[PDB]
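Everything below concerns the one structure shown next.
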18 protein chains.
Amino acid sequence: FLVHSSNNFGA
Amino acid sequence: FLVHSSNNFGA
Amino acid sequence: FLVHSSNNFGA
Amino acid sequence: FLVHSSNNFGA
Amino acid sequence: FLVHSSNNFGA
Amino acid sequence: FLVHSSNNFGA
Amino acid sequence: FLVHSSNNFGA
Amino acid sequence: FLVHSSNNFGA
Amino acid sequence: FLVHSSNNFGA
Amino acid sequence: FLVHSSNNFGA
Amino acid sequence: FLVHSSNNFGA
Amino acid sequence: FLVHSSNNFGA
Amino acid sequence: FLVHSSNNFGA
Amino acid sequence: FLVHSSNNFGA
Amino acid sequence: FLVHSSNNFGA
Amino acid sequence: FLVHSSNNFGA
Amino acid sequence: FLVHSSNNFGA
Amino acid sequence: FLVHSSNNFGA
(Lines of atoms letter the chains of each structure in order from A and count residues from 1; the text may use other names and numbers.)
(Lines give C-alpha, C1' and ligand atoms only; values in the text may rest on other atoms or scores of the structure.)
Protein backbone atom coordinates (compact mmCIF):
# COMPACT_ATOMS: atom_id res chain seq x y z
CA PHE A 1 0.00 0.00 0.00
CA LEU A 2 0.87 3.67 -0.36
CA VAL A 3 -0.64 6.45 1.65
CA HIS A 4 0.10 9.82 0.06
CA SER A 5 -0.82 13.45 0.25
CA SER A 6 -0.02 16.49 -1.89
CA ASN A 7 -0.75 20.20 -1.61
CA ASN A 8 -0.02 23.34 -3.56
CA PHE A 9 -0.67 27.06 -3.44
CA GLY A 10 0.03 29.85 -5.87
CA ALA A 11 -0.63 33.34 -7.11
CA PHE B 1 -4.28 38.20 -10.48
CA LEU B 2 -5.14 34.58 -9.93
CA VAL B 3 -4.80 32.73 -6.63
CA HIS B 4 -5.23 28.94 -6.48
CA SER B 5 -4.71 25.96 -4.22
CA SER B 6 -5.34 22.29 -4.03
CA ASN B 7 -5.00 19.44 -1.57
CA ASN B 8 -5.36 15.73 -1.92
CA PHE B 9 -4.70 12.51 -0.16
CA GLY B 10 -5.16 8.90 -1.06
CA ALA B 11 -4.31 5.27 -0.49
CA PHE C 1 -9.27 6.24 -3.38
CA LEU C 2 -8.40 9.91 -3.74
CA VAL C 3 -9.92 12.69 -1.73
CA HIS C 4 -9.18 16.06 -3.32
CA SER C 5 -10.09 19.70 -3.13
CA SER C 6 -9.30 22.73 -5.27
CA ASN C 7 -10.02 26.44 -4.98
CA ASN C 8 -9.29 29.58 -6.94
CA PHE C 9 -9.95 33.30 -6.82
CA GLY C 10 -9.24 36.09 -9.25
CA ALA C 11 -9.91 39.58 -10.49
CA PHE D 1 -13.55 44.44 -13.86
CA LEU D 2 -14.41 40.83 -13.31
CA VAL D 3 -14.08 38.97 -10.01
CA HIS D 4 -14.50 35.18 -9.86
CA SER D 5 -13.98 32.21 -7.59
CA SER D 6 -14.62 28.53 -7.40
CA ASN D 7 -14.27 25.68 -4.94
CA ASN D 8 -14.63 21.98 -5.30
CA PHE D 9 -13.97 18.75 -3.54
CA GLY D 10 -14.43 15.14 -4.44
CA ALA D 11 -13.59 11.51 -3.87
CA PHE E 1 -18.55 12.49 -6.76
CA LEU E 2 -17.68 16.15 -7.11
CA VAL E 3 -19.19 18.94 -5.11
CA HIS E 4 -18.45 22.31 -6.70
CA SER E 5 -19.37 25.94 -6.51
CA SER E 6 -18.57 28.97 -8.65
CA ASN E 7 -19.30 32.68 -8.36
CA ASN E 8 -18.57 35.83 -10.32
CA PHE E 9 -19.22 39.55 -10.20
CA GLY E 10 -18.52 42.34 -12.63
CA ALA E 11 -19.18 45.83 -13.87
CA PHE F 1 -22.83 50.69 -17.24
CA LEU F 2 -23.69 47.07 -16.69
CA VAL F 3 -23.35 45.21 -13.39
CA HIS F 4 -23.78 41.42 -13.24
CA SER F 5 -23.26 38.45 -10.97
CA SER F 6 -23.89 34.78 -10.78
CA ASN F 7 -23.55 31.92 -8.32
CA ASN F 8 -23.91 28.22 -8.68
CA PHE F 9 -23.25 25.00 -6.92
CA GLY F 10 -23.71 21.39 -7.82
CA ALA F 11 -22.86 17.75 -7.25
CA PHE G 1 -27.82 18.73 -10.14
CA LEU G 2 -26.95 22.40 -10.49
CA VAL G 3 -28.47 25.18 -8.49
CA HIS G 4 -27.73 28.55 -10.08
CA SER G 5 -28.64 32.18 -9.88
CA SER G 6 -27.85 35.22 -12.03
CA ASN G 7 -28.57 38.93 -11.74
CA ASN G 8 -27.84 42.07 -13.69
CA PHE G 9 -28.50 45.79 -13.58
CA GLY G 10 -27.79 48.58 -16.01
CA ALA G 11 -28.46 52.07 -17.25
CA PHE H 1 5.00 31.95 -7.10
CA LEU H 2 4.14 28.34 -6.55
CA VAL H 3 4.47 26.48 -3.25
CA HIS H 4 4.05 22.69 -3.10
CA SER H 5 4.57 19.72 -0.84
CA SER H 6 3.93 16.05 -0.65
CA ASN H 7 4.28 13.19 1.81
CA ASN H 8 3.92 9.49 1.46
CA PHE H 9 4.58 6.27 3.22
CA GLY H 10 4.12 2.66 2.32
CA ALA H 11 4.96 -0.98 2.89
CA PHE I 1 9.27 -6.24 3.38
CA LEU I 2 10.14 -2.58 3.02
CA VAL I 3 8.63 0.21 5.03
CA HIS I 4 9.37 3.58 3.44
CA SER I 5 8.46 7.21 3.63
CA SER I 6 9.25 10.24 1.49
CA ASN I 7 8.53 13.95 1.77
CA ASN I 8 9.26 17.10 -0.18
CA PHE I 9 8.60 20.81 -0.06
CA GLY I 10 9.31 23.60 -2.49
CA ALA I 11 8.64 27.10 -3.74
CA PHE J 1 14.27 25.71 -3.73
CA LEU J 2 13.41 22.10 -3.17
CA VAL J 3 13.74 20.24 0.12
CA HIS J 4 13.32 16.45 0.28
CA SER J 5 13.84 13.48 2.54
CA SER J 6 13.21 9.80 2.73
CA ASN J 7 13.55 6.95 5.19
CA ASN J 8 13.19 3.25 4.84
CA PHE J 9 13.85 0.02 6.60
CA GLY J 10 13.39 -3.59 5.70
CA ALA J 11 14.24 -7.22 6.27
CA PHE K 1 18.55 -12.49 6.76
CA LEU K 2 19.42 -8.82 6.40
CA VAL K 3 17.90 -6.04 8.41
CA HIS K 4 18.65 -2.67 6.81
CA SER K 5 17.73 0.96 7.01
CA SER K 6 18.53 4.00 4.87
CA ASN K 7 17.80 7.71 5.15
CA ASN K 8 18.53 10.85 3.20
CA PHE K 9 17.88 14.57 3.32
CA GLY K 10 18.58 17.36 0.89
CA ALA K 11 17.92 20.85 -0.36
CA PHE L 1 23.55 19.47 -0.35
CA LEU L 2 22.69 15.85 0.21
CA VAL L 3 23.02 14.00 3.50
CA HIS L 4 22.59 10.20 3.66
CA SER L 5 23.12 7.23 5.92
CA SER L 6 22.48 3.56 6.11
CA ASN L 7 22.83 0.70 8.57
CA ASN L 8 22.47 -3.00 8.22
CA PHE L 9 23.13 -6.22 9.98
CA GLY L 10 22.67 -9.83 9.07
CA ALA L 11 23.51 -13.47 9.65
CA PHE M 1 27.82 -18.73 10.14
CA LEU M 2 28.69 -15.06 9.78
CA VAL M 3 27.18 -12.28 11.79
CA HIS M 4 27.92 -8.91 10.19
CA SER M 5 27.01 -5.28 10.39
CA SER M 6 27.80 -2.24 8.24
CA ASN M 7 27.08 1.46 8.53
CA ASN M 8 27.81 4.61 6.58
CA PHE M 9 27.15 8.33 6.70
CA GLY M 10 27.86 11.12 4.27
CA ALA M 11 27.19 14.61 3.02
CA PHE N 1 32.82 13.22 3.03
CA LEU N 2 31.96 9.61 3.59
CA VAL N 3 32.29 7.75 6.88
CA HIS N 4 31.87 3.96 7.04
CA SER N 5 32.39 0.99 9.30
CA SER N 6 31.76 -2.69 9.49
CA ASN N 7 32.10 -5.54 11.95
CA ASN N 8 31.74 -9.24 11.60
CA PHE N 9 32.40 -12.47 13.36
CA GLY N 10 31.94 -16.07 12.45
CA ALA N 11 32.79 -19.71 13.03
CA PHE O 1 37.10 -24.97 13.52
CA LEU O 2 37.97 -21.31 13.16
CA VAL O 3 36.45 -18.53 15.17
CA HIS O 4 37.20 -15.16 13.57
CA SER O 5 36.28 -11.52 13.77
CA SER O 6 37.08 -8.49 11.62
CA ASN O 7 36.35 -4.78 11.91
CA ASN O 8 37.08 -1.63 9.96
CA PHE O 9 36.43 2.08 10.08
CA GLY O 10 37.13 4.87 7.65
CA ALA O 11 36.47 8.37 6.40
CA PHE P 1 42.09 6.98 6.41
CA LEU P 2 41.23 3.36 6.97
CA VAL P 3 41.57 1.51 10.26
CA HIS P 4 41.14 -2.28 10.42
CA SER P 5 41.67 -5.26 12.68
CA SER P 6 41.03 -8.93 12.87
CA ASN P 7 41.38 -11.78 15.33
CA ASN P 8 41.01 -15.49 14.98
CA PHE P 9 41.68 -18.71 16.74
CA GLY P 10 41.22 -22.32 15.83
CA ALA P 11 42.06 -25.95 16.41
CA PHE Q 1 46.37 -31.22 16.89
CA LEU Q 2 47.24 -27.55 16.54
CA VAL Q 3 45.73 -24.77 18.54
CA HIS Q 4 46.47 -21.40 16.95
CA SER Q 5 45.56 -17.77 17.15
CA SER Q 6 46.35 -14.73 15.00
CA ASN Q 7 45.63 -11.02 15.29
CA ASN Q 8 46.36 -7.88 13.34
CA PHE Q 9 45.70 -4.16 13.45
CA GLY Q 10 46.41 -1.37 11.02
CA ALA Q 11 45.74 2.12 9.78
CA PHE R 1 51.37 0.74 9.79
CA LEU R 2 50.51 -2.88 10.34
CA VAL R 3 50.84 -4.74 13.64
CA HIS R 4 50.42 -8.53 13.79
CA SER R 5 50.94 -11.50 16.06
CA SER R 6 50.31 -15.17 16.25
CA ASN R 7 50.65 -18.03 18.71
CA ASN R 8 50.29 -21.73 18.36
CA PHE R 9 50.95 -24.95 20.12
CA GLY R 10 50.49 -28.56 19.21
CA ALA R 11 51.34 -32.20 19.79
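Chain N is numbered as in Swiss-Prot; shown residues: 48-58, in order.
Backbone N, Cα and C define each Cβ position, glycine as well.
Around the Cβ of N:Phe48 (mutagenesis position), a 10 Å sphere holds 6 further Cβ atoms from the protein chains shown. In the three-state DSSP scheme, N:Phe48 (mutagenesis position) falls into the coil class. According to Swiss-Prot, the mutagenesis experiment N:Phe48 to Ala, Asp or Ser carries the following note: Promotes formation of fibrillar aggregates.
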